[PDB]
2 protein chains.
Amino acid sequence: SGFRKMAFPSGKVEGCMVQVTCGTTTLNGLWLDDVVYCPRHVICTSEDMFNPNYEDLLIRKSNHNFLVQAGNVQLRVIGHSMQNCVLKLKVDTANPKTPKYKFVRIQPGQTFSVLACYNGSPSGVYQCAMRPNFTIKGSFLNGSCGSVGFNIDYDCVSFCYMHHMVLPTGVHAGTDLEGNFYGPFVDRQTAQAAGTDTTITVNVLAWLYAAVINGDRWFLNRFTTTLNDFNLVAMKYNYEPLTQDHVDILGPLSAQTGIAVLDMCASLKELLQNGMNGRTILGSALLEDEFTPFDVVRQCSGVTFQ
Amino acid sequence: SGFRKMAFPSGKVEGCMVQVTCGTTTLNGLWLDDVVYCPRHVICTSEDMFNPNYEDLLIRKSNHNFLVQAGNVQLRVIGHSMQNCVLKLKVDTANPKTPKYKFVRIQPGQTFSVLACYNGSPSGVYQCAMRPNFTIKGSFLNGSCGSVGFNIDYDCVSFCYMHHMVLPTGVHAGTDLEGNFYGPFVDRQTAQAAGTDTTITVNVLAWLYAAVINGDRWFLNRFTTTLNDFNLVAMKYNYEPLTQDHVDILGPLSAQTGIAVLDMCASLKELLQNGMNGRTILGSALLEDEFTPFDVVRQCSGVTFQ
């Protein structure tokens, strides 16, 4: 009973956060096995940020210029290299707390947990979605860069995100763990264009199902509609178009609630056209889009991790 | 930049969760030093829940009737006793992962993180508030009982909550770590009256300050008001009355934003009387009350834990 924006437990990631300091800049790194991953702009000063030549800057740096520390443990850099926008600092000590992990590149609309850190120390954890314009609406202050996003599948941590920049519009941009940015962004302090932030329609539908499961049913009508008629209305309100893949992914929720996907679409369309009236759904006056169908199944079933 | 409902990192609590099984009932326990804390209704069947005599039920149980396991580690109960509504299971092995901790009883309006568990394994973490009617709006399924709420102060885990019941209205009730319920609730499956759920006014004000800090300023007027005139309007909308202690606690936020507390009160009153109009504040169409003034200072400053 009840529904909450739930994060994954962060214990297996807390033990991988380190502090990386090169010159005067200090940010967070991810220590897995005997390598530390961090944003390459750790080698920049605040002045170099407006037009850095990362090749030129990196070459006037040696192994002993990078100070990595895990708590009061001082690590020794014995090799460094640049992979896209992340710096891989090869150290001598493998992390004894390295969990089973993999690097994954997620798609827009997927959700993950962010462990926000400062100077290598965890501060808080929250759940968010990759927006369709490849930004995230996070909570980051100066020095939070290198904080990572993750999922916990089975007993394995799936690292999917590392924070690099705050854009002038206040939103956040970052890379995967191979150093490739999500979206068209670059690690350069300049005016960068983010596109239209649309609503993740399939996620809204998963949340409506979660509401029905929890007893919030006032929005249900017996109206129906088709994919095309729904998408016409969705496109008018800056909603992502629904495809047949999305209908399939809502299948298990349709089965457990007895409500057809296209019937739920017809309820959503009326909410788009006529509004919430001032009612709420699961304690919210807005349509929520940061739960995937899997998050809903996870939470309404009681899936645990180890 | 940005604002999120942030939970504390859960690593130091994950290593204290165990599974407790007595007879056919299995729920979660909290393993600190050489004692396991769990809800005493672990000794009930589903049938005994409507009128249990915990004294009578407990006396037909011995040490070897309680099976406590931490992962694939089997613990041995060498002593048991009932303290109010929690069972203290004395075991032979002290937890090697016992953090610095204390037990605290929080007051309504305070916030904490809940680690939702099933069968001793963590499932997710979220942040919530103790409502003024001593319930919490959580996310709990069957078998989540014994899940605990906590804060992280400095390097010390402050345990403040343990989940015991879901009420027929769908909300959740629990105890402190001494076994005393929050509110007038009892560990008995019966119709129980929860009072009026009012809005935590001081928390709303702290969140308005957070909005101004983050650039959301459209609700600011130069109107002013007094405590009494504000409380007259607040009481009409089921808002908790603001006292001078609350004004003092908003002091640091007033200083950093240059906006007087009574001025912020005048803005809030207009929002109560005229509504949101359809605008939003920090991405929300409703007035948010699950951030304390301390949460706001914490998040907008970058406080880290160890």
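By Swiss-Prot numbering, chain A shows 3264-3569, in order.
If you check the header, you will see the structure was determined by X-ray crystallography, 2.1 Å.
Even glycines carry a Cβ here, placed using N, Cα and C.
Look at Swiss-Prot and you will find A:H3304 tagged as active site, for 3CL-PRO activity, backed by sequence analysis. In the three-state DSSP reading, A:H3304 (active site, for 3CL-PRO activity) counts as helix. Within the same chain, residues at least six positions away from A:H3304 (active site, for 3CL-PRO activity) with a Cβ under 8 Å of its Cβ are A:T3288, A:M3312, A:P3315, A:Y3317, A:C3408, A:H3427, A:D3450.
The annotation that Swiss-Prot gives for the naturally occurring variant A:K3353 to R reads: In strain: Beta/B.1.351. The number of other CB atoms found within 10 A of the CB of A:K3353 (variant position), across every protein chain shown, is 15. Look at A:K3353 (variant position): DSSP puts it in a strand.
According to Swiss-Prot, the natural variant A:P3395 to H carries the annotation: In strain: Omicron/BA.1, Omicron/BA.2, Omicron/BA.2.12.1, Omicron/BA.2.75, Omicron/BA.4, Omicron/BA.5, Omicron/BQ.1.1, Omicron/XBB.1.5, Omicron/EG.5.1. A simple way to gauge crowding: the CB of A:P3395 (variant position) has 19 other CB atoms within 10 angstroms, across all the protein chains here. In the three-state DSSP classification, A:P3395 (variant position) falls within coil.
What Swiss-Prot records for A:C3408 is active site, nucleophile. A:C3408 (active site, nucleophile) falls outside any helix or strand according to DSSP and counts as coil.
Record note (Swiss-Prot) on the natural variant A:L3468 to V: In strain: Zeta/P.2. Within the same chain, the residues at least 6 positions away from A:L3468 (variant position) whose Cβ sits under 8 Å from its Cβ are A:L3505, A:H3509, A:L3513, A:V3524, A:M3527, A:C3528, A:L3531, A:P3556, listed in sequence order. According to its DSSP assignment, A:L3468 (variant position) is helical.
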Using Cα coordinates, what distance in whole Å links A:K3353 (variant position) and A:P3395 (variant position)?
34
Suppose we draw a 10 Å sphere around the Cβ of A:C3408 (active site, nucleophile). How many other Cβ atoms does it contain, all chains included?
25
